[PDB]
Amino acid sequence: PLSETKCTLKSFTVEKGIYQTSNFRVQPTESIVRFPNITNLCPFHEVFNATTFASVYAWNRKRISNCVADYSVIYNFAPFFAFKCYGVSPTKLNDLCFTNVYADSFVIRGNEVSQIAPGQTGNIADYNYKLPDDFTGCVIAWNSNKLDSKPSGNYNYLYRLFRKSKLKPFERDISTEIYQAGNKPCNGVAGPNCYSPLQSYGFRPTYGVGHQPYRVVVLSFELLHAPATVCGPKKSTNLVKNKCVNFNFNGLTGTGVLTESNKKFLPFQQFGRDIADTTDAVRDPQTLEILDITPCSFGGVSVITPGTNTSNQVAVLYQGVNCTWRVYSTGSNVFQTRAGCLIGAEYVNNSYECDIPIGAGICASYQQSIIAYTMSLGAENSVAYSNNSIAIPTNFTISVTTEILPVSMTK
Amino acid sequence: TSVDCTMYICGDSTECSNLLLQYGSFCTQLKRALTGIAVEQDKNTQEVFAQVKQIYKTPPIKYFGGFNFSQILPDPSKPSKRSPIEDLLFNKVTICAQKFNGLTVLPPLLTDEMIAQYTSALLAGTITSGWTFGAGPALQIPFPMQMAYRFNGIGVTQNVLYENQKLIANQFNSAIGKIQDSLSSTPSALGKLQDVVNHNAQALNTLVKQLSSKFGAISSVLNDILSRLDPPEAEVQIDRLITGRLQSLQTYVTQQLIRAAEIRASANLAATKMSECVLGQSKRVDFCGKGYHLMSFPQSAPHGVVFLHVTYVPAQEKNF
Amino acid sequence: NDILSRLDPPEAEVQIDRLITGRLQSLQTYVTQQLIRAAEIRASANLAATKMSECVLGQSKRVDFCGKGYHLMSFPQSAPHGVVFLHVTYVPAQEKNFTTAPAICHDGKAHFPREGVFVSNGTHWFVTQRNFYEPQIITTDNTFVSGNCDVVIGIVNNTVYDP
Amino acid sequence: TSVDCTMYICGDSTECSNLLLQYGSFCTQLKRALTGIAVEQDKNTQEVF
């Protein structure tokens, strides 16, 4: 630590006094992941591979209940074209559990695939469809020219481009949708301005690249919610006691040591957020056991030394850390001042005048050895007191003393 | 107090420290500022208290002309070596989760025991030796011998004391008896030290609650962002949270350097009054209390000092 | 210089925008620290000017304000960005413990010191001042009379001399 | 002097105040400090007058 002091103070000589360095910061031993034992096969093939799906005007917005799925079911389709995703990068949609996945499937053209991106306007992003622009979910598209396309032409599929008023994100609009525009009442039967909001597509397999049928599934969800709905398989492991450890409890993680229950809770109340708005108490995903999280203790390392011109025997102190404990290896002597742990120095019952302060009336000095001692207030003195005695001085001295006062610093 | 710049800004994440080091040259100044305010603050107490390098003790027998001082001298039968006035000042004046975010507090170099010993030695010097002990060796003087000279310092002939010392003793004993119930009657008189304590406390609390802030980020948590996004993107979310936290540090330590300034001035003024109202009989009017000043008693307090000024006011007058 | 040689100026303000801000906050921190240190050294200069006015231009009889103990006189001296004071003060060295009394009985009346402390070697009685031991003979012009020998405690029967 | 938190930073628009609340706990200590400076500044006349 003398060399660390030289490193910190960017000089080769240090004269005296207390200094600062980094902390202990003990490392976690292992990591604990806990999952509930309810692990089934979650059906995703019914939205991926099936018969000819509906057009974009009809949404099969599917609520996927509590299940267990991974990306292996999704991975079955090589012709994935629009692999672009938002919110979570596509390499890590595994081993994290959502709360409400929103799956909606439709069939669109090749050039309409790029229109599903948020914050833009297009054939789909017009009155036909409005979507939330934050879009924590993703879009997955794959070509289906060998199944959806028909030799006779797929003219049955429609889309409601020409609806009058605006759409809001995540709304359902399927009705007759009569068109009443112009400076005349159309009544749906006039003839001048009886425009049709629904138009056909046309699918024959001799086209360009931008007119091919594409299956698109869109997912919309959010995070930071206590229940978990669906995520990949992970072998749960047992917890540990009184050990610095990482933990992952179905989503949110942390690092610290664990303690048994001391409080009552409430039988749907499982989180333990404190006045500091930090998680410190939680219950097991598999059992009804309250456990308390307290993070592993920090250090705070300081160094004490005499003059480099004098000697090189140094000592270090750890603020707040009890030793009596988790300080790796020891040295010649360990002391347990209320300021903190101290090693590299000895202790005496004597009292001498302090040269460098440490804390709580403790000071370390140099004898060939570094000695830590309690505060010496000065020479102990008492004066006799009597009802009829006066001390009167006869000889005296004059003394000169110095005082140094700053006046101004450099302009 | 002391802060760790790495632990407050970032958790156990290497990449956050990597984006901290490209700033690099900020929290070293934070370190030097907190060490500077620490060495400035703990050095205040010696010139307030250790003005004498000769610790004294009280005589066992008190023939103090009928005076009583049992309320201010420390009681040996008390488990602590403090006066009952010190006990009232202690119990009339009133964390781990705050510590556990890299927010450390440092214990003072001086604890209560030896500053109580300093106050007891100061009382021993000012009772049995008068005020000459602030110059050289302590010269023992009887107390009614000293009060006559203190009257002579305020233009009073010493015959007045030797005529009315019984009434002086009764008045002073009654006043000391009154001052205990005066201090214990209301806690509004102790508001001059609760303000510093709770001002430090709420400043630390508004510092530590600043972590849960949506500083242009998807989430205020650092770990879930790492599990959320790729390392090229979301650096634009990390760095804004870095800036919003370091500006909070800047506003905190600027306010701390502001608040240390008047604390140093008040400590200097208290040391000046330690010099004047205790070690001498200053004729500066209203500087040592109200009216013509006789003498003062110092008593320690949590992070503070309190002075009992005994002064002099006339009661009955006539026209001539 | 290199970043203007590196980037098309439409994306310069995309790139060279924030280091200007960072230098601005760094210099703001420097300015704030300069104000703090300037206020501290301004208070120090006020204290130095006050002690220059007190300790030098007069015999300031405040204790510890102009040195240690009873202050006599002072020497000001310059220093690079500073001032240094040489205080010449008084301090007693040797002392003796003597027997006292607040008043003197003589002919049934009480004698009080006009100025000084009553002391005795054991056989005779004398008076001094509060800092030196010079025994003076108790004479009616060295003291004064107010009252008699009942209200005052510690009084001793003795003699006084009339010139 | 005193300064209002919301109306100075943002005009008569709701969404600027919505975008204001992300920092949230920043102008509270500013208002507390201005009331402080006001209260000891009004206090300063008592011990001198």
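These residue numbers are counts, starting from 1, taken along the chain as shown.
Each Cβ is built from the backbone N, Cα and C atoms, and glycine gets one as well.
For the mutagenesis of A:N37 to Q (Swiss-Prot position 331), Swiss-Prot gives this note: Reduced viral infectivity. The structure shown keeps the original residue. The local packing around A:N37 (mutagenesis position), expressed as other Cβ atoms within 10 Å of its Cβ over all shown chains, amounts to 7.
For the mutagenesis result A:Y159 to F (Swiss-Prot position 453), the note given in Swiss-Prot is Decreased HLA binding to NF9 epitope. Increased binding affinity to human ACE2. When secondary structure is read from DSSP and collapsed to three states, A:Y159 (mutagenesis position) falls in the coil class. Counting every protein chain shown, 23 other Cβ atoms lie within 10 Å of the Cβ of A:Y159 (mutagenesis position).
Swiss-Prot gives this note for the natural variant A:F162 to L (Swiss-Prot position 456): In strain: Omicron/EG.5.1. Around the Cβ of A:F162 (variant position), 16 further Cβ atoms fall within 10 Å across all displayed protein chains.
The note that Swiss-Prot attaches to the published mutagenesis A:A181 to V (Swiss-Prot position 475) is: Increased resistance to neutralizing antibodies. Cβ neighbours within 10 Å of A:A181 (mutagenesis position), excluding its own Cβ and spanning all shown chains: 11.
One entry in Swiss-Prot concerns the natural variant A:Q319 to H (Swiss-Prot position 613). Its note says: In strain: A23.1. A C-beta separation below 8 Å, combined with a sequence spacing of at least six in one chain, links A:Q319 (variant position) to A:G299, A:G300, A:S302, A:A339, A:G340. Taken residue by residue with DSSP, A:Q319 (variant position) is part of a strand.
Within 10 Å of the C-beta of A:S365 (mutagenesis position) we count 17 further C-beta atoms, all protein chains included. Experimental mutagenesis at this site is recorded by Swiss-Prot as A:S365 to A (Swiss-Prot position 673), annotated: No effect on O-glycosylation by host GALNT1.
What Swiss-Prot notes for the natural variant A:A379 to V (Swiss-Prot position 701) is this: In strain: Beta/B.1.351, Iota/B.1.526. For A:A379 (variant position), the Cβ neighbour count at a 10 Å cut-off comes to 8, with all displayed protein chains included.
Under the heading of natural variants, Swiss-Prot lists A:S382 to L (Swiss-Prot position 704) and annotates it as follows: In strain: Omicron/BA.2.12.1. Long-range C-beta contacts of A:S382 (variant position), restricted to its own chain and to partners at least six residues apart, with a cutoff below 8 Å, are absent. A:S382 (variant position) falls within neither a helix nor a strand when secondary structure is assigned with DSSP, and so counts as coil.
When secondary structure is read from DSSP and collapsed to three states, A:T394 (variant position) falls in the strand class. Among the natural variants in Swiss-Prot, A:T394 to I (Swiss-Prot position 716) has the note: In strain: Alpha/B.1.1.7. The residue drawn here is the original one.
Across the structure, A:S365 (mutagenesis position) and A:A379 (variant position) place their CA atoms 19 angstrom apart. Comparing A:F162 (variant position) with A:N37 (mutagenesis position), their Cα atoms are 51 Å apart once rounded.
Here A:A181 (mutagenesis position) is positioned 104 angstrom away from A:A379 (variant position), judged by their C-alpha atoms.
According to DSSP, A:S365 (mutagenesis position) is assigned to a strand segment. For chain C, the nearby recorded positions by a Cβ gap under 8 A, listed in sequence order, are A:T394, drawn from A:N37, A:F162, A:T394. For A:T394 (variant position), the number of other Cβ atoms no farther than 10 Å from its own Cβ, over all displayed protein chains, is 14. Comparing A:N37 (mutagenesis position) with A:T394 (variant position), their Cα atoms are 96 Å apart once rounded. Listed recorded positions A:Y159, A:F162, A:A181, A:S365 compared with chain B at a CB cut-off under 8 A give none as close ones. Cα of A:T394 (variant position) to Cα of A:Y159 (mutagenesis position): a distance of 117 Å.
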